[PDB]
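> I have a structure I would like to understand better, so I am pasting it below and will then ask my questions one at a time.
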Amino acid sequence: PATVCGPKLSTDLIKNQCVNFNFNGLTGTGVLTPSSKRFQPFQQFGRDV
Amino acid sequence: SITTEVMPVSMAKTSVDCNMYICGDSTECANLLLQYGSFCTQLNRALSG
């Protein structure tokens, strides 16, 4: 989890829609859905193969 | 006497989207993929054949 970072205003979540997201400095592009996955207490993102 | 003999005939038909495989949902990479022009059409032609 992140401690120090710069001044960008936050924006409300938009789900089930092709958006440009920015989560803690992770720029990307895709649609967002609620998840049933399980993370570690300290984990921030998950990867694939 | 009856003898069995096995012979393969066909394999699986596959096809790849070139833009989605190289630069997945990224606009900055998709403009840089056009610079390697006519490199994915020459590949999808082979797979369709």
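Chain B residue numbers are taken from Swiss-Prot; in order, the displayed residues are 703-751.
If you check the header, you will see the structure was determined by electron microscopy, 3.4 Å.
Just so you know, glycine gets a Cβ as well, placed from its N, Cα and C.
OK, Swiss-Prot features for this one:
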type: VARIANT; residues: B:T743 to R; note: In strain: Isolate GD03
type: VARIANT; residues: B:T743 to A; note: In strain: Isolate SZ3
> Taking the Cβ of B:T743 (variant position) as centre, how many other Cβ atoms lie within 10 Å?
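So the number of other Cβ atoms within 10 Å of B:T743 (variant position) is 9.
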> Helix, strand or coil by DSSP: which one applies to B:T743 (variant position)?
helix
